[PDB]
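See structure below.
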Amino acid sequence: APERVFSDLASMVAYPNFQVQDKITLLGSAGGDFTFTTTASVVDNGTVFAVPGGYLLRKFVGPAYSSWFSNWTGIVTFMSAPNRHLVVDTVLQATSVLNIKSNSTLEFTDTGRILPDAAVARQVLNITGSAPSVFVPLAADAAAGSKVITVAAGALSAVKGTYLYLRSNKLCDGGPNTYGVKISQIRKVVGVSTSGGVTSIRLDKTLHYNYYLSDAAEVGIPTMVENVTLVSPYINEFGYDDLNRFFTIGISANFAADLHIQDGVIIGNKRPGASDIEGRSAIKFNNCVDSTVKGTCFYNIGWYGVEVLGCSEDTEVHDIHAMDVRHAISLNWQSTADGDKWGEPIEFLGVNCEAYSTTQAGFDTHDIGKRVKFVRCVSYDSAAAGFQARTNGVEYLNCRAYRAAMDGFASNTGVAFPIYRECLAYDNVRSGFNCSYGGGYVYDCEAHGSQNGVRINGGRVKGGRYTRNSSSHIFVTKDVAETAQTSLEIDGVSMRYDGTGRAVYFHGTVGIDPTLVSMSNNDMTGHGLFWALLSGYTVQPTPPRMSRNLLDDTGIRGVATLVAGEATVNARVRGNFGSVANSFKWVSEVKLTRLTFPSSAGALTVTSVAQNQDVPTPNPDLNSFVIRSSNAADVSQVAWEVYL
Amino acid sequence: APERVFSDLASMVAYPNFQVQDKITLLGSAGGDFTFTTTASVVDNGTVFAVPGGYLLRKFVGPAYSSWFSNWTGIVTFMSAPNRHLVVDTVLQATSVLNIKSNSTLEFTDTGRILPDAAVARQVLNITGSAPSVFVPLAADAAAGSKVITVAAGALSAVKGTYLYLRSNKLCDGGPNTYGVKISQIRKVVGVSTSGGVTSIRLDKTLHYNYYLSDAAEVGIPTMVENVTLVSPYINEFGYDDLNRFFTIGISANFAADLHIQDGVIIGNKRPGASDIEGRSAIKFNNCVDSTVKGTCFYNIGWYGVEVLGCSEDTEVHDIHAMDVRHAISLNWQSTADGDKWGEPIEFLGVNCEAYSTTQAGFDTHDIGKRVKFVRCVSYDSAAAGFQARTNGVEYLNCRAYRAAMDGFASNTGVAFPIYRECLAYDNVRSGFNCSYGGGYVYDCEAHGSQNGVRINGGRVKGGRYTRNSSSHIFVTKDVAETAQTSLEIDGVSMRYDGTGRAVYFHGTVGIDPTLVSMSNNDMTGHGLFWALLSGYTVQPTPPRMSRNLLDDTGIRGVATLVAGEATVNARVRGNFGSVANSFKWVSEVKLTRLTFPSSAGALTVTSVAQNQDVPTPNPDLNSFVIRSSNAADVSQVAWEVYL
Amino acid sequence: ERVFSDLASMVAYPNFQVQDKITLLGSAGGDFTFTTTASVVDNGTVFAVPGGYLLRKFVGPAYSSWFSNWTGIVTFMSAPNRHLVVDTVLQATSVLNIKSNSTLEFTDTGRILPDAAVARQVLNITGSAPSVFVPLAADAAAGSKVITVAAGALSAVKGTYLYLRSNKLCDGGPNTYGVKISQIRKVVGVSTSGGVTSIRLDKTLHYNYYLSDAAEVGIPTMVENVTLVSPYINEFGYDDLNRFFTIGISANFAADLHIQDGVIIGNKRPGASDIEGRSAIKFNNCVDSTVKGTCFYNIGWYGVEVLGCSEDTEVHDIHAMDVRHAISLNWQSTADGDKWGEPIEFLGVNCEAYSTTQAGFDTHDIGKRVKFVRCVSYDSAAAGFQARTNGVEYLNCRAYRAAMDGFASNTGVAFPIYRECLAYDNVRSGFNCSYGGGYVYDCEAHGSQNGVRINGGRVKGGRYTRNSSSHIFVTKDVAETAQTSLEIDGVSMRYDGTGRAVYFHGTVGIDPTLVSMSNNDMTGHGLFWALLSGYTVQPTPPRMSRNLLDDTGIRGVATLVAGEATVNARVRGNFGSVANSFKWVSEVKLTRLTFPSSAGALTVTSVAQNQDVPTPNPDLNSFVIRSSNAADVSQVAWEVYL
């Protein structure tokens, strides 16, 4: 006195003559210090409470806490304004969507949880801006690289620091784009200037496509939700499936800039091991810029872990863990069955992500999107592929895929040249790398334990090591005979024999011309006569160009001494001189160099290749060739080396 | 009673009855609880207020908040002592520099800003130590790799856990060091032992140079500012240019250890698009150790985004985003025009940084600095190069340069061997990689859409793939004829013909000898007789050594059958036998190997190469060569393969 | 208005009543409530007083400055769901144990100073192994999402863990102590049917759990979600107060343990010798846990020790100075009985070790899927990196000035992979993998006695310079080890005034024909590209294709005259028969440029090498192109290789 103290809220709210300078205190589960006022205030029953005469305002600096609030509704209310920092330190029971606004932070303590409504499977968190409500056209073409776009003076108000959404009817070009999605981008206004009836707006970042007037290039002002941080969000909890408690999408964002999601866990918008539900993504970024997800764990998810779509630019996914999901990460298309759509993701980075037991590819893109990179990601036990590229030129560095039901890494129909650098595939059922749909670049990669190491129709396999492939290490083939075969270069690969499949398998069945392949400097040791596998040929095909490969490691070098311009040499010289259709006619390259220089030196040649035919098993140490001189007096000492 | 409660500052400061045992409270926009005292106390009108009889001390645990201070001056006062943790939760209007001291934390809420003084363009934050006042000489020479240094006993007091500054008159050796900067290093004392009039000081990290007594090797005690953390600094704000509100240097650090800057945004110390202003770097690290910048966004900066100079050691820059700046990151030299200068950066890492529209190179070093690495950095639309290396052996991993006005990646005058690993250059005007000033190592790189893929005078181009280069993929040239051509190895490179430039271009004009190049196992498919481009030669030069390259993919392998020692084969065998100055004399390498072994077998050779001359366009499938045996009776079946 | 001037006062007042306003001034300041409900005293948040207790009122975290002594802190942290900020300098006299869902956070000022009277452990995060196991109902192969046990056999609660094990031996490396396999998994699905319960796991199984191996499973007690933010353990000057500790932060059966930044110093005297088991941070059977940015000084044992079946462990951006090993993956001694667990899936990235008494980064002989990415070692007393488990992979790592080798494997270790690694001034060698082969890809070694020591595998690419003996030394650790095929392709082994290109070790049975050298730059080594020693019979050389030996006098055009032409070029060779030498000659590639009717088959003969004194002039070496047709007058283009 002047000191008011209550032991419950019902008390504090029921007091009838609060004075604007009372010292008000509340003791209990939501306790604290309040201030009376008659100023109109938004009631949320957490920070602002209604009472006879007016309101009670909580006194505090720093963030607010969920444990202050009477109910989920109050939470929702409190978060509906921008600039709000909340710490979820209690177990919230959701009955509606929670929308986050600009410059807001939702932070979880280890105890905090948002549990979805068991009565209605719906969305949990929305971070939601909106597309511009009117567009104006560009006053002139703006090429890729432009820092400035121009509009008619007066046409729109370009406020420095805000965003713009541009679009045209030019199609997205990251990949095949079969839905014919159109181009768009989001940029920030950092400079504005009018002169001569044109406004020039300088953008933060340059344009990545041609924005032409012939394509109806326009621009408008989107309402963006910016600067949102979700710290350790915990959505749902184990045992959700016995309560039949689900949700649709966990965290859905659209038109958001600088949305950063750190750690947290998201569980169960499907039953464990259950099948997939279209659209039930854990986190969804649609038209998001400069947004990231780092270290979040996803369990038991109906659709994608992280879904990136629209003109999402500069998005990073780091260190995530996803178990029992359709795709850990997926860059998506948009169906235009119901009209026009704009945006493919541009500049996407996945780094250090782990996916287990996905029902479809572990890490995937659809058929649009530009500049996609996967770095040090790994896939385990996928029901499909470890990694699937469906847009053009996806890059993978040091990725790994184990025990995929299908392929470790794969492109798809009409996709062009993914790049795999030092990627490892282990024990995937069908193949390590399947890029027979339209070439690939397989550089310093490894594939072990599949039917075939690499399935390829054109491109390059440079370096790397292949083992334990039942059929062959490299399989030259196509997805369908209508696809084109192109040049294939196989240079510096270890494709040794280890008692399983052969080195290379040429697929005659679908129109493979072996001469379109060049094999240089590869270690094919131990395959003997069975380095190649051929099938589907009706005429013996010409073999590929083959320079200095290794086929054997014994009796592959030596010195002979000519006698009357001849010398028989026992070595592991080999060849096939038959004419079976599915086979090559070939023979060992034998490099000859003279080491003594008699006056009767003649021109050297290899003739009479003989191969031991013992039974049941032939002995290659008894193969032999003859070194013959063009001079019949030759008694040179000649060094020899056997290659393939 | 015994408690006195006020309703604003003015009242609470005036009241004269304050006694050491009152409980004191304040209502209002900076409310709290206080404790009166009469000990000395530094006023800041935040946590300490001067009053009749003594000073009121705000009592709180945790950090302080900017919202409690009356003005910028008290904030500055507050942060002027070490061990401060302040949360900027308001928009501060600066009118002086803010110095941060050791063990302090400056932290911004989404709302917090520091706006620079519109009246005076000055620096914003300083983190400033000082060089030593006096030096003592080393008792003995101390070689690179020394864990210990020695000084005369009692020369200086080395306190364990503090730092030392070492220097000599040896010149920095990282690069050309044209200003003649001298070596210096900073080390932390972790062990001390005195014996026989000689103190041995153990360092945390070893020495990276040789500190000799003949070079005046000496050592003193710098005053360091250590363990400072800036969390999410927001300096200036969009629209600054319309208020003519700027600043010079955003965050300046000298003699700092463990300065960590986390996210935040720094805007406009220049107008948008405007020209550069010397020295207006957003962040500057001079003589800093183990300091970092991570995730900060830079807009409209007159100088460098992050400027690193001095003997700054072990600095890392991660995930930055720099738009409209001179250099996103620059390691600097020091001008010695007005005196001796010490220190080059040692151990630098830039990773996953993004630069847009820089007025000069996106990522730059000057001509000093050791161990400089760029990992997965990207430059867009530079006015100069994407990447500029002016110190020796700068290493680039998986970096990307798009659409630079000049070269994607380049070194410079007297700069030696940068190393490019799996770096990609798209649509840079002049070249992808320009390392003609003094050699390069270009490993598995890619350059598309330039005049020349790579300009190089010596080094290696190993693997990689080059497309859409109007002049040539590899251009063997020099910056100036005085510069020395060294050996160049071009191995396994894809330089296919795509309707633009040639494969290799040899620059006779600046003294290029083509026999100092070896081309081995490259894919030159489709260039026909035009794989080389020569100019500036007065005399037909000898060609480089060429081993097993590919020039066509049709008519390049078959079997022929001799008849009376001969056979004419139709194949894309090729050559130039002319003697024109700007061309080579050359011919295909045709590999021949026998497949049937008659008694008339002789030595094989190629002769009579003939090349169809149809008009208007020649048809190389009517080209031909002859296989002839030294034995006129030979009827062997000879396999053949055509290489370059 | 119950207001006290200090502590003692607030704890002597007999009158506290159910609902008052209690306030404390002074250094421990705060507001309190009264109650008689049992509470656990800690003289920080809970106080004992005549009549019952006083509870401090607060939201958010608790502060060390609130506490009377180290003991209450320990009490406070001994319950789960605690958040404490160490904003003071705490003086420890016991071990502090941290429990599930807790966070210990230090301000720039906070410290935990170890007991100077007793060297002990500082922080413990410890769970415990399962008290009982039940056997698996059926075999569970690698890749299984599920395991089965008899219905009723154990209660699998969703969200909790399982510890599985079998008598199968760990298979990551040589595993000489014969450690057995185990793994910890989270239950995410449970279903019972036909007397058999099927448990679904978060992650799949990485071994074969067979019944023939007594595969069994049990319910460990884990400590989960612990975060240590900037821990400061000890302080410089500790050695003058003789203040140490044993293990700084020791964890066992922890899940999601994260240590961020911080400093740990002095469980050993500066520069002093090592003390067994005194690791700064130790992770034993921990899952999904990490250490990022922490600094280590003066550590008796290892910086970060990872042992047991720790799976999915990562260490980033640490700096370790004067430690045994900055990171070590360990084995478990079985001398005193059976042991379970090798690390699986370990990532080291961007880590820096300075001045280690032993390897900078090491594993022992168990461990699967181990990766070091961009780590660097400076001045190790031993190796920079030592791999003792099979297939360790290094990406872009660097070793400077190690007393022995920049990178090495060890006895019975198989094929480490080095990708774009850099070795500078390591005394003995850059890469030493002569124990069981190696894959050395685009690596670089400068300033050792030998660039690469290797018995088998591959050197592809890379560049080697300033190696006194040779760039590549083909050798074994011991003659009993097998030599396998070695490929040396595309390597730059240029002569620069020091060593030779390749050194074949006859002394330990190296047969050079098991080596192939293709497309290498061996420019400048002249007749001395190879070094041999220990041979008693001239051995046959390795297969060699198109390498480069000189860069002058190596391409021309010659004109035949009556079937012959004497060419001056840098053709070379040895035709001698000294045991320690090869019999070899340059590869001279011939192509015809004019096609006279008299054209015949070409050959190289009459190789001659200038013998001037003191120093020979190789520009006067020569060879002869000869045609099989004596009339031949062709122009012949020639190129000289090795």
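Note that chain B is numbered according to Swiss-Prot, with residues 8-651 shown in order.
Per the header: X-ray crystallography, 2.8 Å.
Yeah, the Cβs are placed from backbone N, Cα and C, and that goes for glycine too.
Residues or ranges marked as substrate binding site by Swiss-Prot on the basis of experimental evidence: B:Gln130, B:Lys177, B:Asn217, B:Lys291, B:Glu314, B:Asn339, B:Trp340, B:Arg378. Shown in sequence order, B:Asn184, B:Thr185, B:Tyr186, B:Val188, B:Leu316, B:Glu351, B:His373, B:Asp374, B:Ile375 are the residues of the chain, 6+ apart in sequence, with a C-beta less than 8 angstroms from the C-beta of B:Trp340 (substrate binding site).
Sequence-distant neighbours of B:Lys291 (mutagenesis position) (same chain, 6+ residues apart, CB-CB distance under 8 A): B:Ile256, B:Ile258, B:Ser259, B:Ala260, B:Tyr311, B:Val313, B:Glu314, B:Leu316. One entry in Swiss-Prot concerns the mutagenesis experiment B:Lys291 to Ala. Its note says: Almost complete loss of enzymatic activity.
Quoted from Swiss-Prot, the note on the mutagenesis of B:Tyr311 to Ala is: Almost complete loss of enzymatic activity. Counting every protein chain shown, the Cβ of B:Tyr311 (mutagenesis position) has 29 other Cβ atoms within 10 Å.
According to Swiss-Prot, the mutagenesis experiment B:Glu314 to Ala carries this note: 50% loss of enzymatic activity. Under DSSP, B:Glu314 (mutagenesis position) is assigned to a strand (E or B) in the three-state scheme.
Swiss-Prot documents B:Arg333 to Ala as a published mutagenesis change and attaches the note Almost complete loss of enzymatic activity. Within the same chain, the residues at least 6 positions away from B:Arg333 (mutagenesis position) whose Cβ sits under 8 Å from its Cβ are B:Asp283, B:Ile308, B:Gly309, B:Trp310, B:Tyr311, B:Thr365, B:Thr366, B:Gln367, listed in sequence order.
According to DSSP, B:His373 (mutagenesis position) sits in a coil region rather than a helix or strand. Packing around B:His373 (mutagenesis position) is summarised by its Cβ count: 26 other Cβ atoms lie within 10 angstroms of its Cβ, all protein chains included. As a published mutagenesis entry, B:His373 to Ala appears in Swiss-Prot alongside the note: Complete loss of enzymatic activity.
A mutagenesis experiment is reported in Swiss-Prot for this position, B:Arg378 to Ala, and the note states: Almost no effect on enzymatic activity. Around B:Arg378 (mutagenesis position), the same-chain residues at least 6 positions away in sequence with a Cβ under 8 Å from its Cβ are B:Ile353, B:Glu354, B:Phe355. When secondary structure is read from DSSP and collapsed to three states, B:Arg378 (mutagenesis position) falls in the strand class.
Quoted from Swiss-Prot, the note on the mutagenesis of B:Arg472 to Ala is: 70% loss of enzymatic activity and 20% loss of adsorption efficiency. Applying an 8 A CB threshold to same-chain residues 6+ apart, the list for B:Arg472 (mutagenesis position) reads B:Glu453, B:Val500, B:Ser501.
Most Cβ neighbours within 10 Å, among the binding-site residues B:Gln130, B:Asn217, B:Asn339: B:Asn339 holds that distinction in the structure as shown. Within the same chain, the residues at least 6 positions away from B:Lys177 (substrate binding site) whose Cβ sits under 8 Å from its Cβ are B:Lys189, B:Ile190, B:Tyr216, B:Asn217, B:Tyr218, B:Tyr219, B:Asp222, listed in sequence order. Using a 10 Å radius centred on the Cβ of B:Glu314 (mutagenesis position) and all shown protein chains, the other Cβ atoms total 24. Annotation note: B:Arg472 (mutagenesis position) sits in a strand segment as assigned by DSSP.
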